[PDB]
Amino acid sequence: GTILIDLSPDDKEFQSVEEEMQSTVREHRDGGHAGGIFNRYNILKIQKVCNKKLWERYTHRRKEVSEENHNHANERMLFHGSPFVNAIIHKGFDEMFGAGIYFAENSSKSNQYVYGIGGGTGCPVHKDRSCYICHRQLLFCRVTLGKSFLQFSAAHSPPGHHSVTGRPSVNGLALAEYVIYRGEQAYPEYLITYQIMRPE
Ligand SMILES: CN(C)CC(=O)Nc1ccc2[nH]c(=O)c3ccccc3c2c1
Ligand SMILES: [Zn+2]
């Protein structure tokens, strides 16, 4: 029962999401090996994901979490990159910091997983991990963290916790990464279609 509502570029909801994509790009310690070499994206399309089943399932668990955490869901908007975005938007999320589902504040970190682990073999057409041509897709997701276990960084949550926060302890300009272990603690709210852009 998933529908995808296309947002117009002049829509304020389109604009606030593009600005989160763009302003959270960083350099990566692999010099672009996994995700490509770029400072910004070309946003081709932003679609709002509407699914009543999956939404109700998210909100039910969010209420459970907040009740176990002094009425605080600790809800964030985070990026998720995966080859299986198609399954995720229709079926929901299913089952470094464990065997959970990973999310990032840096859009460019999630971009490293679009074609698979460590960027896989790159795009299906050119086998190029820095392809400036093929169309990529990321999810921008509403995620319930509850009480998050702090991990200073370079299955189930820990007892009494609802998620893990990977705090970058060495990396200079990195933002945080997060892990949940219950698929129903995240709702995929926007599907973003884009290309990475070659520096001039
Ligand atoms: C056991 N690991 C090789 C599996 C793994 O790394 N899976 C995986 C799979 C997909 C992932 N997608 C992300 O957007 C992401 C963002 C920040 C950190 C990790 C991820 C991410 C991680
Ligand atoms: Zn390509």
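In chain A, numbers come from Swiss-Prot; the residues present are 952-1046, 1054-1112, 1116-1161, in order.
From the backbone N, Cα and C atoms, a Cβ is placed for every residue, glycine too.
Swiss-Prot documents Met1054 to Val as a published mutagenesis change and attaches the note Loss of activity. Following the DSSP three-state reduction, the secondary structure of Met1054 (mutagenesis position) is coil.
Taken from Swiss-Prot, the feature Zn(2+) binding site applies to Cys1081, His1084, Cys1089, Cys1092, supported by similarity to another entry. Proximity of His1084 (Zn(2+) binding site) to non-local residues of its own chain (separation of 6 or more, Cβ distance below 8 Å) is seen for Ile1091, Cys1092, given in sequence order. Following the DSSP three-state reduction, the secondary structure of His1084 (Zn(2+) binding site) is coil.
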Calculate how many Å lie between the CA atom of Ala1112 and the CA atom of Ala1116, with the 3 residues in between left unmodelled, and give a whole number.
22
Distance check, please: Cα of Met1054 (mutagenesis position) against Cα of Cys1081 (Zn(2+) binding site), rounded to an integer number of angstrom.
24
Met1054, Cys1089, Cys1092 as recorded positions, winner by CB count within 10 A:
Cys1089
Distance bridged by 7 unmodelled residues (Cα of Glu1046 to Cα of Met1054, Å):
17
